[PDB]
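Peer 1: To start, I am sharing the structure in question, which I have written as structure tokens.
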Amino acid sequence: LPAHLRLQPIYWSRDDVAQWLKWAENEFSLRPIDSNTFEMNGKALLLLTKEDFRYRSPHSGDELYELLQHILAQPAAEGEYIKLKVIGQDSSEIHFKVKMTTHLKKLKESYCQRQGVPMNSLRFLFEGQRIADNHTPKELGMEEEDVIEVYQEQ
């Protein structure tokens, strides 16, 4: 999407809304959308019901409304993820984006795979504590950006 359409619709102008319609019509092969059917900014878009969308756009209103719902859910979907940096003994760095509620077994197996190393021969530490396969970032209290140290087992 254009640079403006990347921010939340509450910040959309009249022109952002009209450009959003043109982007959606081409992205989704919709019937041509008359720009004059949403003469309002993004703040006003958020007050319309789905029936209002269907009334204004009988061919595409429900699609545009559901598209808007998905855009509205993006910051909360982002808040479910954190950035983790895995530091090797050789000071190498591999970066991960993981869901706060996903078991860290997935991260440990992925790192061992990229290192060509057996699955259970490395140990992963977070603030001095061994990270178990059934640990989650939320349960460990890892910050939105946090660090993990990895060492090979003896």
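All residue numbers here begin at 1 and follow the chain in the order shown.
The deposited model was determined using X-ray crystallography, 2.0 Å.
Quick reminder: no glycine exception, Cβ is built from N, Cα and C everywhere.
Under the heading of mutagenesis, Swiss-Prot lists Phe96 to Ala (Swiss-Prot position 36) and annotates it as follows: Abolishes binding to PIAS2.
Each of these features: where is it, how hidden is it, and who are its neighbours?
Peer 2: Within its own chain, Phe96 (mutagenesis position) has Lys83, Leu84, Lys85, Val86, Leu107, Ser110, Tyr111 as residues 6 or more apart in sequence whose C-beta sits under 8 angstroms from its own. Classification of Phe96 (mutagenesis position) by DSSP places it within a strand.
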